[PDB]
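Novice: Following this message is one structure expressed as structure tokens.
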Amino acid sequence: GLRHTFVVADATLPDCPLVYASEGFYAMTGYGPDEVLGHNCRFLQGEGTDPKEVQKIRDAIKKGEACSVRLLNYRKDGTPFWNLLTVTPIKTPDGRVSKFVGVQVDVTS
Ligand SMILES: *[C@@]12=NC3=[C]C([C])=C([C])[C]=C3N([C][C]([O])[C]([O])[C]([O])[C]OP([O])([O])=O)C1=NC(=O)[N]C2=O
């Protein structure tokens, strides 16, 4: 259907580093795995990113809730694009969040 990208962040480490990304994610951002794995997703943010929206994801992750926000992101080459991002918490049977999964859609239309 729509062209989306998928990533997995590890919530067992304190700053939710990305541990897996689909091919589309590298193709869309221009970054390779050597610059994506082990890092927090926020490197895709830049000057025009709305901090009110960034705030919503920071809070949702801290509370372990799903969240869906519209962010201005930037490719490796500096060019911007509109990222419709949905984060989902993945809990273990004991309620603890283990991973956050993210679906990212380039909605620049
Ligand atoms: C990013 N995708 C993305 C995917 C997952 C699974 C998670 C947990 C986060 C993201 N982010 C945001 C970033 O990691 C961070 O959570 C937020 O910026 C809020 O906290 P900070 O520390 O920045 O205040 C994504 N951010 C993007 O800009 N683009 C994505 O694709």
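Residue numbering in chain A adheres to Swiss-Prot, whereby the residues present occupy positions 17-125 in order.
The way this entry was determined, per its header, is X-ray crystallography, 2.5 Å.
Quick reminder: no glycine exception, Cβ is built from N, Cα and C everywhere.
Feature table excerpt (Swiss-Prot):
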{"type": "BINDING", "residues": "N56, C57, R58, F59, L60, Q61, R74, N89, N99, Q120", "note": "FMN binding site"}
{"type": "MUTAGEN", "residues": "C57 to A", "note": "No effect on blue light-induced kinase activity"}
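Buried or exposed, and what's around them? Tell me for each listed feature.
Specialist: Here the Cβ of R74 (FMN binding site) has 13 other Cβ atoms within 10 Å, regardless of which shown protein chain they belong to.
Under the three-state DSSP scheme, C57 (mutagenesis position) falls in the helix class. All protein chains considered, the CB of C57 (mutagenesis position) has 24 other CB atoms within 10 Å.
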Novice: Of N56, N99, the binding-site residues given in the record, which has the fewest other CB atoms within 10 A of its CB?
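Specialist: Sparsest of the binding-site residues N56, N99 by Cβ contacts within 10 Å: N56.
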Novice: Including all protein chains displayed, how many Cβ atoms other than that of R58 (FMN binding site) lie within 10 Å of its Cβ?
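Specialist: Step by step: centre on the Cβ of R58 (FMN binding site), count other Cβ atoms within 10 Å, giving 15.
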Novice: DSSP on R74 (FMN binding site), three-state: which is it?
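Specialist: The residue in question, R74 (FMN binding site), is helix (DSSP, three-state).
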